[PDB]
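Chemist: Questions regarding the structure given below will be posed in turn.
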Amino acid sequence: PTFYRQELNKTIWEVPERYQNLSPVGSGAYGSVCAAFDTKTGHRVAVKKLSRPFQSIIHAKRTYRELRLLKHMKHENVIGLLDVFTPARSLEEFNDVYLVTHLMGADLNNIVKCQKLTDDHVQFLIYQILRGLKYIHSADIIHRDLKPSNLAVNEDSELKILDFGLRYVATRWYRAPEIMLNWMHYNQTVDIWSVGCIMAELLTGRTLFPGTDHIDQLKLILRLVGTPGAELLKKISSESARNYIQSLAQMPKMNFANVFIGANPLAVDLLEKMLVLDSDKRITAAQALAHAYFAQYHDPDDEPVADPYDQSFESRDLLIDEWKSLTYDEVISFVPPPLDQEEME
Ligand SMILES: Nc1nccc(-c2c(-c3ccc(F)cc3)ncn2C2CCNCC2)n1
Ligand SMILES: N[C@@]12C[C@H]3C[C@@H](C1)C[C@](O)(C3)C2
Ligand SMILES: N[C@@]12C[C@H]3C[C@@H](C1)C[C@](O)(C3)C2
Ligand SMILES: N[C@@]12C[C@H]3C[C@@H](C1)C[C@](O)(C3)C2
Ligand SMILES: [Ca+2]
Ligand SMILES: [Ca+2]
Ligand SMILES: [Ca+2]
Ligand SMILES: [Cl-]
Ligand SMILES: [Cl-]
C-alpha cells in the first residue's frame, strides 16, 4: 500500500492512502487520535498514533499490552480493532504503531452535559457499560479508572468502553475507594463503584463525590455510605490512614431514596447495590444486567463473555527489542474482522 504524510497535532502521521481526511479528535492513552474516512468500506474510523511506543521498556511493554488487549476484544460495547498498521517495511525500521477502530464522536460527558436525560435513556447507557464490563471482567481484565471520559459514544448513544486494562492530572471522582486510597486488596467490582458514580450523575446532573483531594473525597463518600466497620480496616496498610478513618465522627448510611429524589425506585435500588464500600459485597456486572432496572434491554443471548485471554506476559521482564519484536509480530499477524459480524436474533 502507498502511504502519505500529514502533519497532525504538530507531528507527522504516515498512513495508508486507504484512510483519508484525517482530523484530530483528541488524545488517548499514550497517543493521539484522528477521525478518518475509510475509502475501502465507506466507514468513519478513529486512528490512534501511539506516542513514542518503544522509548523504554515501560513504553514498549505498554504498546504490546495495548495491542494484545485490543486484538482480543470482540464485543459491541468494547473498543476493538478494525486495523493496525505501521509505515515500517521491516522490524529494523519499526518505530510507529497506529490502531484503527470505529469512529465514536463523543464521550459520555457530551451526552449528559446539555441534555436532561430520560430514565429510559439512562438505563440504556448504563446497560451498555455493564454489558461491556461483563465481557472484559470475564477475561480477567479490569478497567480500574472507569469514568465518563473513558466511555466513547456515537450519534445514536451506542457506547464503548475504552482505555481498560492499561502497571496530566486525572479526575479521581469515579475511582473506587480501594483504588484511590491504595488499599491492599481489590477485585473486578472496582469498576462497579465507578458505574454507580456515573449513573448517579446521569440521573441528577451533579457529580456524586466531587472531592477536592483524596481525604475530602473520602469524607463525601462516607457521608453517603456511612462509616465503615472495623473489618474494612483490614484492607488498609497505613496506620495513619486507619487511625484517621477510625477517628472520624460516626455517620449513618443515608437512605438513597432521600438522595436521589424523584428517581425510578429501581434505579435507587441498583445504586444501593453498587455504591457499597466492601468490594466483596458489591454487585457484579453480570448480576447487575439481571436487575429489573434494565428489564426492557436485558437479553441473556446477547450478553456474551470473552474467550480466554493469556496474560502470562505481564509477569515477564523482557528486553526492549523483545517487546518490539513481539509487537511487530502482532501487527503482522492481525486479521481484520468482517465488516458485518452480526445477525438478526
Ligand atoms: N473518536 C474516537 N472514536 C473511537 C475511539 C477514540 C479513541 C481512542 C482509540 C483507541 C483505539 C483505537 F484503535 C482508536 C482510537 N483512544 C481514545 N479515544 C478518545 C479520544 C477522545 N476521547 C474519547 C475517545 N476516539
Ligand atoms: N475529517 C472527517 C470528519 C468526519 C469524520 C471523518 C473525518 C470522516 C469525514 O468524512 C467526516 C471527514
Ligand atoms: N446507528 C449508527 C450510529 C453511528 C452513525 C450511523 C448510525 C452509522 C453507525 O455505524 C455509527 C451506526
Ligand atoms: N454528592 C453528595 C455528597 C454527600 C453525600 C451525598 C452525595 C449527599 C450529599 O448531600 C452530600 C451530596
Ligand atoms: Ca436483543
Ligand atoms: Ca434470542
Ligand atoms: Ca448483519
Ligand atoms: Cl490470548
Ligand atoms: Cl501472554
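Quick note: numbers on chain A are straight from Swiss-Prot, i.e. 6-171, 173, 182-359, in order.
The backbone N, Cα and C atoms fix where each Cβ goes, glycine too.
Okay, these came from Swiss-Prot:
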- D168: active site, proton acceptor (ACT_SITE)
- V30, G31, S32, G33, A34, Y35, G36, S37, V38, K53: ATP binding site (BINDING)
- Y182 to F: Phosphorylation blocked (MUTAGEN)
Chemist: Helix, strand or coil for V38 (ATP binding site)? Use DSSP.
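Modeler: Looking at the DSSP assignment, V38 (ATP binding site) belongs to a strand.
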Chemist: Which of these recorded positions (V30, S32, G36, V38, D168, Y182) have a C-beta closer than 6 Å to some atom of ligand 7?
Modeler: none
Chemist: To which of the binding-site residues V30, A34, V38 does the lowest count of other Cβ atoms within 10 Å belong?
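Modeler: Per-residue Cβ counts within 10 Å for the binding-site residues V30, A34, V38 bottom out at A34.
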Chemist: Test of understanding: give the count of other CB atoms lying within 10 angstroms of the CB of the residue listed as 'active site, proton acceptor'.
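Modeler: For the residue listed as 'active site, proton acceptor', the 10 Å Cβ neighbour count is 19.
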Chemist: How far is it from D168 (active site, proton acceptor) to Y182 (mutagenesis position), counting Cα to Cα, in Å?
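Modeler: Rounded to a whole number, the Cα-Cα distance is 15 Å.
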Chemist: Do you have the Cα distance in Å for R173 and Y182? The stretch of 8 residues between them isn't modelled.
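Modeler: What separates the two Cα atoms is a distance of 17 Å.
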Chemist: What is the nearest of the binding-site residues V30, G36, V38 to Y182 (mutagenesis position), using the Cα of each?
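Modeler: The smallest Cα gap between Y182 (mutagenesis position) and any of the binding-site residues is with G36.
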Chemist: Of the recorded positions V30, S32, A34, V38, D168, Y182, which ones put their CB under 6 Å from ligand 9?
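Modeler: The recorded positions passing the 6 Å Cβ test: none.
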